[PDB]
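Notes follow once the structure below has been shown.
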Amino acid sequence: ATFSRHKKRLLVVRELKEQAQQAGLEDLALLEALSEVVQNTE
Amino acid sequence: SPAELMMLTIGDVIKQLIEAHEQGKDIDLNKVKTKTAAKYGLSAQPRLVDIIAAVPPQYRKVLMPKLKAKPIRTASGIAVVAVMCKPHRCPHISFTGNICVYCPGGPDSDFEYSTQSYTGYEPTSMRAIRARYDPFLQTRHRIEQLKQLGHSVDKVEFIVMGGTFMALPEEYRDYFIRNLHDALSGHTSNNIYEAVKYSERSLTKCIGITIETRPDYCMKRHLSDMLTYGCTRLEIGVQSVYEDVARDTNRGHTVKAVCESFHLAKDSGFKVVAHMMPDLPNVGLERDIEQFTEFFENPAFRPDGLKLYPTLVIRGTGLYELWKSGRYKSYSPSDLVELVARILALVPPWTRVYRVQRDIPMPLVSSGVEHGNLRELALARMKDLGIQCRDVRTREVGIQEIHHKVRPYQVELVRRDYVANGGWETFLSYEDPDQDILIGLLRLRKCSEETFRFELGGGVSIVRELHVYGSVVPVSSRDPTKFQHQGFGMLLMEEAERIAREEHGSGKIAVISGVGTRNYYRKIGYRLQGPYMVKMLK
RNA sequence: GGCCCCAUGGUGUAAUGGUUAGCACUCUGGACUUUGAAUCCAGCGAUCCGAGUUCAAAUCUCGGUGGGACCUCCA
Ligand SMILES: CC(=O)SCCNC(=O)CCNC(=O)[C@H](O)C(C)(C)COP(=O)(O)OP(=O)(O)OC[C@H]1O[C@@H](n2cnc3c(N)ncnc32)[C@H](O)[C@@H]1OP(=O)(O)O
Ligand SMILES: C[C@H]1O[C@@H](n2cnc3c(N)ncnc32)[C@H](O)[C@@H]1O
Ligand code: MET
Ligand code: SF4
Ligand SMILES: [Mg+2]
Ligand SMILES: [Mg+2]
Ligand SMILES: [Mg+2]
Ligand SMILES: [Mg+2]
């Protein structure tokens, strides 16, 4: 559940930033937290 | 009571500072101020002057390089003291019936007890009013203020302001000059020559004096008289290069007289600074650009310094009556900023701009300039347009160090030659090319065929200025983080002595100088003759 | 001794769990070779201290430290 939630949050943030790029730092923490989750799973 | 709390806060601040100095660690002043003010329950913060005014003597000596205030006041290498004369009437009141059409204040005006071209509400004006126009008191008071700030007053230069100084009786001028010299040295003299001798032997060096004068009061007599006083700089108001403007404003002279006075003064050995005024009547927005282009391209006009004074309309003058009648209108602020930017883009690299606008208080002005920082607005506009200013003031080490954060790296030697006022001028300098940073300069001129002084006839070349910038280094001291006492002066004189012998073909070299400079040039190998320091080149 | 509430820049004060705290007095610097103190324009400076709950706390739970209200006790 944590992996799914944080990955969907990362996807939402990434899509928002991408839409800003075409129109024109939560992602870092989300990526690090997902890395920690995968590390615990390992 | 807040007073003793303030005193205890101050004492604690110096206690921490001196302790940190004793065990030798760096300390941040603002955080200490805030923390210490928090303890004793205050609603304000300490001031720098108060902290300076409570240091013990030896610590006062040691820890000023951390508590100094307003570092600009000695960022050019000297300390400037401004004094004013006695109120009087301008000389051309008689044979014309009136004075310039735009000059405010004076003996016959509603500004009580004020000098001509001033209102009396200015900083220097209020200093001399309470001193009742006494040079000794003014000099002492200003030096006391400068020392209280935390600066070094080893090297001093005077500026005499007011109306036309050289139109006063001889006795008053004697009194004024000898009192200035005595105030510096500490002697009690009777006439000019005694004061000059004692000031030559003094320890608080008098670098030079500056006087403001009119073109019709700059002749051989007046030039010799100013030479005996120790003066080395002149300020003349040109205001325009157009002949119709010089007579529609009741100026009282002509432009040709200005050019002739320039020629005489430069051959005698002085330095020339010119006052100019944009936005004069009958001068549109297109004649100003042509005016200044001719000013800086025509050899008859090229000065050494400039003062830009945009026209202001003030009550009680003829221009005020013109403005009320709906016949004169000022520029719009955007147009004025654009014009000033364009003008500043034209200044040659050998010219220094001292000031950019007047200092009249805003409520007294009926129309004209209203802001107070025209220079920096103009610089920002210039950055927007893509052009750059390359005068002397905005290229020296101190200004480049406080406005930007740069330091010289690759110093080189530069020489520029030109023709001006019928003479062959050279300008030597040490500067960094890549970052555009100036360090030291020297001016040299070959005497023309119309020199009248006895000491300069027969093949003499004259040096008009030598200067090295940075912060002030006291005499006989050295500071490896500053730029003055590191040998840039004897390098600039050795080159001036080679041009004057192998290229000018002269057989003697002369220097106009102050008094501490007299001792310096005696150290180099020059002797004294008249008011000059001379040396044989054969 | 229990008993309810208060704490953000040096001082007076604003703001709703978002993805980064706004104003006033004070202070410092420049235009300025006519000026520490005036004018114009820039700048520095804060969620007391611990645990925490919620994806996330200045913000909500429980604490210590000070303060304010009730009687203290006490001698
Ligand atoms: C002549 C004129 O019109 S004025 C000269 C300019 N006026 C000024 O003082 C403003 C700044 N001036 C300066 O930088 C210097 O005073 C200059 C221009 C005279 C010489 O510049 P510098 O590069 O510093 O000189 P330099 O390093 O070659 O000489 C250093 C020596 O000069 C001495 N010196 C400097 N100024 C003076 C002075 N006014 N009187 C006597 N000696 C002096 C120093 O004490 C030092 O002597 P020491 O170290 O052997 O004891
Ligand atoms: C002292 C200097 O002030 C300048 N000056 C004199 N009157 C005015 C004015 N009304 N507005 C602007 N500058 C003025 C002149 O250039 C003079 O030389
Ligand atoms: C103080 S005004 C400038 C000096 C002199 N009065 C002149 O008009 O040239
Ligand atoms: S000569 Fe100078 S001081 Fe005298 S009235 Fe004219 S502008 Fe003013
Ligand atoms: Mg508070
Ligand atoms: Mg509040
Ligand atoms: Mg709140
Ligand atoms: Mg200020």
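Residue numbering in chain B adheres to Swiss-Prot, whereby the residues present occupy positions 10-547 in order.
Method of determination (from the header): electron microscopy, 2.9 Å.
The backbone N, Cα and C atoms fix where each Cβ goes, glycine too.
Annotated features in Swiss-Prot:
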DOMAIN    B:82-372  domain 'Radical SAM core'
BINDING   B:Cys99, B:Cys109, B:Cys112  [4Fe-4S] cluster binding site
BINDING   B:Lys164, B:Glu474, B:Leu475, B:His476, B:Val477, B:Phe497, B:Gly498, B:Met499, B:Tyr530  acetyl-CoA binding site
MUTAGEN   B:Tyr202 to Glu or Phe  Substantial reduction in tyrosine phosphorylation
MUTAGEN   B:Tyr207 to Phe  No effect on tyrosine phosphorylation
MUTAGEN   B:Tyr251 to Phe  Small reduction in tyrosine phosphorylation
MUTAGEN   B:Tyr318 to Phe  No effect on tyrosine phosphorylation
MUTAGEN   B:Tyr329 to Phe  No effect on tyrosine phosphorylation
DOMAIN    B:396-547  domain 'N-acetyltransferase'
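Only B:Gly498 of the recorded positions listed as B:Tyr329, B:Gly498, B:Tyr530 bring a Cβ under 6 Å of any atom of ligand 1; the order follows the sequence. Sequence-distant contacts (6 or more apart, same chain, Cβ under 8 Å) of B:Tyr207 (mutagenesis position) comprise B:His190, B:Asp191, B:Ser194, B:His196, B:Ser198.
Excluding B:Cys99, B:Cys109, B:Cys112, which define the [4Fe-4S] cluster site, the same chain contributes B:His101, B:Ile108, B:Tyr111, B:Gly115, B:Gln125, B:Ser126 within 8 Å (Cβ to the Cβ centroid), listed in sequence order. When Cα-Cα distances from B:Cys99 ([4Fe-4S] cluster binding site) are compared across the recorded positions B:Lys164, B:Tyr202, B:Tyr251, B:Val477, B:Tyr530, the shortest belongs to B:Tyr251. The secondary structure of B:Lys164 (acetyl-CoA binding site), as reduced to three states from DSSP, is extended strand.
For the recorded site, B:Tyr530 (acetyl-CoA binding site), the DSSP three-state label reads helix.
When the Cα of B:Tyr251 (mutagenesis position) is compared against those of the recorded positions B:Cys112, B:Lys164, B:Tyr202, B:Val477, the shortest separation belongs to B:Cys112.
Cβ-based crowding with a 10 Å cutoff singles out B:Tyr530 as the top-ranked of the recorded positions B:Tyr202, B:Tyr251, B:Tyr329, B:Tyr530. Here the Cα atom of B:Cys112 ([4Fe-4S] cluster binding site) is found 36 Å from that of B:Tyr202 (mutagenesis position). Of all the recorded positions in the record (B:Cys109, B:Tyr202, B:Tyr318), the one with the smallest CA separation from B:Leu475 (acetyl-CoA binding site) is B:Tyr202.
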